[PDB]
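See structure below.
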Amino acid sequence: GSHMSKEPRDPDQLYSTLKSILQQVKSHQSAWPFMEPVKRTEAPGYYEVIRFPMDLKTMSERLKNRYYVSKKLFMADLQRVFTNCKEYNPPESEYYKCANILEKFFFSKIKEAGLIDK
Amino acid sequence: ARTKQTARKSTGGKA
């Protein structure tokens, strides 16, 4: 419209922004793994590498519980899903690149949602 | 338990 639309701040405007975003990131194919937490072991030495495994599920669920009271909180979690994906999963394993794929989309989401601030 | 994930994880074919 004509408002700020670049600085959410409020834990509500954020929560659901981040809620709809996470939704969209998750909606974004590339966020197919981050969606649900990994088996920690079915995963080829994943938890052995991934000292920081976050999943969009826990994200929107934490976000649900009203944990995304901060724009970046949301991020550290989403950004995190991407991190672990890039941490172990190769950029050719369809996993990592996915991180980068959605993370890109996700990037347009946040910046659009005035979230992202780097 | 009884989770239906999609992360193939186990090396088999992802690209």
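Following Swiss-Prot, chain B shows residues 2-16, kept in their order.
Just so it is clear, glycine is given a Cβ too, placed from its N, Cα and C backbone atoms.
One mutagenesis experiment catalogued in Swiss-Prot, B:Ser11 to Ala, is accompanied by this note: Impairs histone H3 phosphorylation and reduces transcription of some GCN5 regulated genes. The Cβ of B:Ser11 (mutagenesis position) lies under 8 Å from the Cβ of no residue that sits 6+ residues away along the same chain. Secondary structure at B:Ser11 (mutagenesis position), as computed by DSSP, is coil.
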